[PDB]
Amino acid sequence: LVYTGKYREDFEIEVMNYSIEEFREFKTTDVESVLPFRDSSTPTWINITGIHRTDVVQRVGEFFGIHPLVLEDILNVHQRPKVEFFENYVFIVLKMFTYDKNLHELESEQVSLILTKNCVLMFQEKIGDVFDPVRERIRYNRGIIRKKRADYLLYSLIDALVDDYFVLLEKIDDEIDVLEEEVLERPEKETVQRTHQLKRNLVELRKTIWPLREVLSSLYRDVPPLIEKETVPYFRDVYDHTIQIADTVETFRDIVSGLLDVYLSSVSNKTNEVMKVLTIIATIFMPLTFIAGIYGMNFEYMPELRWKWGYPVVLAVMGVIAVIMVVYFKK
Amino acid sequence: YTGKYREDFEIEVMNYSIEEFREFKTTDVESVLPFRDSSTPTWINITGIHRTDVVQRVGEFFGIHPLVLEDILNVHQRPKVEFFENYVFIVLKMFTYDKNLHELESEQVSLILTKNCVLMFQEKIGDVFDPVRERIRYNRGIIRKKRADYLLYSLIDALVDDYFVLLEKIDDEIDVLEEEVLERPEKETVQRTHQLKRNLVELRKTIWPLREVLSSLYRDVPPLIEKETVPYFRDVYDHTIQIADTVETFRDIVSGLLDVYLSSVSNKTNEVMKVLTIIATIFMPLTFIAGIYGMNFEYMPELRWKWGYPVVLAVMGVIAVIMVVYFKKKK
Amino acid sequence: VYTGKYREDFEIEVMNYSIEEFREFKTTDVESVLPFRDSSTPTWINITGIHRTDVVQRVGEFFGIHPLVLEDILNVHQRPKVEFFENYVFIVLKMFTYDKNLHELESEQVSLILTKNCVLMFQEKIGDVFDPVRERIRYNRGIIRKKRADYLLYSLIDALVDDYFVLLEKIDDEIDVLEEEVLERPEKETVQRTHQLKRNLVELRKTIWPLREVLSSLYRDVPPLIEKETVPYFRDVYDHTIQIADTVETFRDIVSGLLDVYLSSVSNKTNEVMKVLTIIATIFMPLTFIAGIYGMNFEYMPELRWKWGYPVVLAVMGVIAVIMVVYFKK
Amino acid sequence: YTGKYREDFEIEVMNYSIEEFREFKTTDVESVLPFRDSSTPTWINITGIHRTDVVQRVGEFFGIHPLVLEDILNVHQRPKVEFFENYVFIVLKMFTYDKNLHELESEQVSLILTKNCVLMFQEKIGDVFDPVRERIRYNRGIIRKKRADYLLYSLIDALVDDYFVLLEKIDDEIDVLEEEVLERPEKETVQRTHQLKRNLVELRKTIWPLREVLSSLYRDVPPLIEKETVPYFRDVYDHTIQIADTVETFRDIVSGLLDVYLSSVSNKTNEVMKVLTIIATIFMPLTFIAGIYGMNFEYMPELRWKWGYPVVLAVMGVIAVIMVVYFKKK
Amino acid sequence: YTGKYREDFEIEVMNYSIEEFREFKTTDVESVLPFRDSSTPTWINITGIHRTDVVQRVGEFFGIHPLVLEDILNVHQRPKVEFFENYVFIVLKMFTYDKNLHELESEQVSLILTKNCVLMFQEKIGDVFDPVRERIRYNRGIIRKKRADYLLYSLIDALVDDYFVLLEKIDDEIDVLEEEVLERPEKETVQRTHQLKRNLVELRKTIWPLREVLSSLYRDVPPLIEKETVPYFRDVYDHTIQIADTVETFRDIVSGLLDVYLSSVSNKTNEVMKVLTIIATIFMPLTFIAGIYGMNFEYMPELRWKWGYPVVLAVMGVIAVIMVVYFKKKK
């Protein structure tokens, strides 16, 4: 039982119990008070913020009889999300992703959950979640959520996280748009260096999403303890969506991949543009300077003074050759 | 009001019925207010929303939230749908692209439909609702026999058709760009292509999230009657699919057209250097030789041989020429 | 609404068979293919020229098909998928064809609705890869007669799968030319031809990659038809679309390598020209400077005062350009 | 017939049992025909595939499909498994690589195993089945007790084992190619980088679909018996995965190897440019100064001073020194 | 023996049961041979497998196949599984990387497990089974009660984490290699990048065929208890799949980092070309001027025009200045 996370600071527990009629929400850090709520027939939603506590999670696991290694996997922040089936409860690991717009970094928070009977356990490492509008329907008695059990509520929680990826796709696309904008406009390698790290966050993103597909698929075609013919068919809808999601993400990966050579060639293009300017310079003075060197060379005979006006006659022939090539240029 | 148009100001009210119709243009804010209690759906035109006194008065007259009033003042906003018990706030944009230069102006069109009032907030003069005003005037369609619920979409359908023409505007410029890239390529073509894509991405930047905007009033519409605009948005959503796909097609066309001109010029980099080289190679070695006799010594090679003015210039010239055979060869 | 480019040709053919015999005919009658719905024997029906929105509707209304599904058929631009029901199964397919001369891949959407034992094939123009399949249905070759429409349609789809393998050859045929074009005598505009191939390569992923789960959906479901029969046969074909996409993914790295080759030789021959230009200009730079000082105007002329100054200067600066040749190729 | 060998022609027949053995070399087509009814395991060598009359005569004597017999003439066909009623048709390919000159020669040999007879359609003389013939001749192992169904594996294993040596032939030249890249890089290195990879691409392009050739029988073998020699196929069935992974490994190494070379060339490109820059630029303003004094005006400020000729030569020298100080930065 | 270690010599034999325990290192072979007949699991180590006489002695005494005994001598072998009626021959590898340098040393490990006894064959000194021996020494877990089939598995899992630590060592070299590219990128970086790259694929080159090794044991193992072959063996087979993505990630990193480094070279080159450009453009046009007056002709305007010398000094300096204003922008 070792928590290798980055947040051992705050700790908070919130419990929301409700039926198809009544409703109650409260925040009790008392571990003993939330124990008899397991026997409640009504769906009991329990929040645990700050999963860093090795004694609290264990104590909760002791009363529920949760497997020791499972309690350790929760504390393990370095783990791929997956789902394990059991005779009583369901072991599920999820990952909440967040991306700041100013600085470019993908911050995350592992969220594991265990659902038995009608008990709902949401585990957090810190403050923040996207299940706030979900609590609204639980509070305002909105929709068929109350009439449906925690199995449908879990999906409402699953789809709530899925919708965040769409919002993330908005962020991803926006960052790409700004990134590809600087490619043609600014021939400077600054965000281009940050592009690889931004693309690194994109690769690691799909690296979690792709196996998460099979994580979901293991539920619908199985779910031994959960009910059937209702939840699974309706829930597969999101499973049909998450397939479409990463495929759009995979498309983004190929776009940024070949975008590097676009900027790379753009640098050489503007570099060549400098060379083209540099080209026409040394090609018009050097041959004419060569002529100036000829008259600069003294000899025993000088027909320049013998011929009529040998000085201004040279000033005319030089200026012509430098112009007749200009037409040939800019072709 | 964060807009750039605080010049023009105009308020028009076009109230109709199942038979007759009336219209008038009054600058008085208090004159367009008592038409709220009109049994028939009242259509109101508001051009030049820069005047905050109208936003404040009417806002407090219809009972509009101060932040919602600020949303109208905010000319930079993403299209969405705000559900309330009184009205429905929707952000819309009017795009106008000139074929002369790649530029697309965007005038935000907010709307607040409560009771029997239909508000159209314009930032400046110009819209596509002019032929729509005729149907309200000439009694054309079931727009007269229906309330503000159908009157709302009657405006939307015109705005939807505006993008179809815009697609033609782009497609026309695409064919021009196709004639500009595939053949007769030149400078600033990329700049025209970039700004076109910049407007193309910005186009979808409003249209793509506008899909879910249509989905907001697709399965809902709580206060007004439904199953009327539902098959409408069902057809409208089929339109925006082809729109973005036409955009997505052009987005890859842009890249396809870009890579050609980008790789070609970057490939001609060495070609320019090849020309620059063979021209510069016949300068530096010859330039020094011409400057040799421009020096003073103890002996003169001119008097060493008869007719010492040619100083063997023809021979050295030929030797400079023979280098060509050495060049031009396969590298 | 049919938005395709083929509203000309039209053909209807019905190929019914049993575990022993077989029958086939080509009639344009719409009311003749309808009473063959209740036929227990597997009935393969052809519909070429899907442009007719009235025929599809008429046939669709008789089968009790959802109006939108009929409209999905009319739509010629659609991603391949599978729609499960309690009666029929709507599956979207595609037929890709590439011409070697002008680099372009034409496409034709194939929709099908299989109920009971009846088989429906919806096309636009003439031509398909089900021709050798029809032979076994006609010549009674194998268990293609005994097995119903569950394995028949599977054999039809599997026949379509191998068509893309032939297309992969056609892609490789262009690669072999691309291998010849880029390397042997590097030519301009090849990058454009390369990008078009790359654009068509990624375009191919738009169909095949989601087609994986299309086969996977039929792999562990099939609610209306009998399961367990053709289910394990779906596995091999499901491994094909994965193997194909890997070959498509493989082509991405192959062409990308050749893409830089054309730029490699140019960049390689670039410095080759520069290396020659380098040693030429630099060595004559200090030499030109020296000879200018003598004939120039100064307040002191120790040059003529130097004993034998003329011959020594000419040869003392010659070695400087020679020692660089030793430095050359280091 | 699309073959390239219409020169040599030879037919050898080796027959054996669980006790004895017999062999004879008769190029006659009508002489090896009555050996079809031989209950004992028979092995027949068929070299001289150019003969359209000899091959088809033996083929039609066995009752083999005409078009199939016509396909034997063609030496251009994908390696696969043709399932029949008794015999199975597989065209095995062999790739020989000479280390000196980068070249991958391809000989395509087809086999037909009917009853107890074994056919081997060679294109030329020479194979790796020579030690295989020895065990048939010298009674070595269970090659005598077991029939041709097990011998067929010994034929395959003898062919596959050559590819392991073929990988060594490539790996040998890879290490040689490494020496050309790691040190002393030059022209044609990119060619050797490709020509070795070109044949390597051609190699896997044949082996990768040849992997499923094994799987076609390893999971089935419909005409003959099973449960024998089948688990032995699994050994080689892992070899084609072992080889391809080694091939795929080489494909990634060679690709990255050329990238290093291209990176080196581009790096050494600027390296020459850097030398060209720091040497040419420092003499540009120097030569300009000498031309100034070369001018002859009416007023000479030089003679106005007193012995400033070495002064000019000294002040210009220091300016060229700070260029190195101006260097060592980016 | 085709190895490089014919120097070191070490033999370790460890027997244990559900009650007692005994560990020792005896060079006497005839003392550990009857220990095979013991029902209690006897783990035996043979370091310095170069000695063919011992392999021929121990091997032929157990009836081990002669060619297999020679296969051990061959250090160039693919990791595989050889099933027999009594024992099982498995080829394994132990990779090790040293920091502050680029070198990946390897050591082939062959094992022959008969009855309950385990034979481990080493090439050189060193293993990660040191803490494993301690758990058997201190009676930790059910490793004492279970037989060799689980004992070998305990050795397998010990080898798994060894590469996991090595995966951390890779990233340690990456971050250093990254820093080399992230800031002040220089020559020989491609070489260092290749050193990791050449060892990157080489790592997975042996891992992939070592995966089916775990699978082959998971499917068959006829002589040992198949009850022990629970998904724990496939759990090990699941870890290597994560290694595949871990290596594949590094493959994308190495490919990307090398490109970013090479992309900077274009900026490195251009930076030099910018300085190289502005030099020749401000001297040669002025050099041509000095060459004219430096050249002698017929008519001399220098002595003709008043102040011939100071009048030329002014115009030359301005020409180099008027270009600066044109410069310092996008060329």
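Shown for chain C, in order and in Swiss-Prot numbering: 18-347.
Technique stated in the header: electron microscopy, 7.1 Å.
A Cβ is built for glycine as well, from the same backbone N, Cα and C atoms used for every other residue.
Features reported for this protein in Swiss-Prot:
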- C:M291 to A: No effect on ion transport (MUTAGEN)
- C:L294 to A or V: Increases ion transport by suppression of an obstruction in the transmembrane ion permeation pathway (MUTAGEN)
- C:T295 to M: Strongly reduces Co(2+) uptake (MUTAGEN)
- C:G312 to A: No effect on pentamerization. Abolishes ion transport (MUTAGEN)
- C:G312 to F: No effect on pentamerization. Abolishes ion transport (MUTAGEN)
- C:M313 to C, I, L or V: Abolishes pentamerization. Abolishes ion transport (MUTAGEN)
- C:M313 to A: Abolishes pentamerization. Abolishes ion transport (MUTAGEN)
- C:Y327 to A: Abolishes pentamerization. Strongly decreases ion transport (MUTAGEN)
C:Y327 (mutagenesis position) and C:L294 (mutagenesis position), distance between Cα atoms, whole Å: 30
Lowest local Cβ density (other Cβ within 10 Å) among mutagenesis positions: C:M291, C:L294, C:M313: C:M291
Count of other CB atoms lying within 10 Å of the CB belonging to C:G312 (mutagenesis position): 22
Sites among the mutagenesis positions C:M291, C:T295, C:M313 close to chain B [C-beta, under 8 Å]: C:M291
Members of the mutagenesis positions set C:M291, C:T295, C:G312, C:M313, C:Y327 whose C-beta sits under 8 angstroms from chain D: C:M291, C:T295, C:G312, C:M313
Within reach of chain A, those mutagenesis positions of C:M291, C:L294, C:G312, C:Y327, CB-CB under 8 Å: C:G312
Among C:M291, C:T295, C:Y327, which are recorded as mutagenesis positions, the nearest neighbour of C:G312 (mutagenesis position) by Cα: C:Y327
Distance, C:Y327 (mutagenesis position) to C:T295 (mutagenesis position) (CA atoms, angstrom): 29
Other CB atoms within 10 A, centred on C:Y327 (mutagenesis position): 16
Cβ neighbours of C:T295 (mutagenesis position) where a neighbour is any other Cβ within 10 Å: 21
Assigned conformation of C:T295 (mutagenesis position) - DSSP reduced to three states: helix
Rounded to the nearest Å - Cα separation of C:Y327 (mutagenesis position) and C:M313 (mutagenesis position): 16
Between C:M313 (mutagenesis position) and C:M291 (mutagenesis position): CA-CA distance (Å): 34
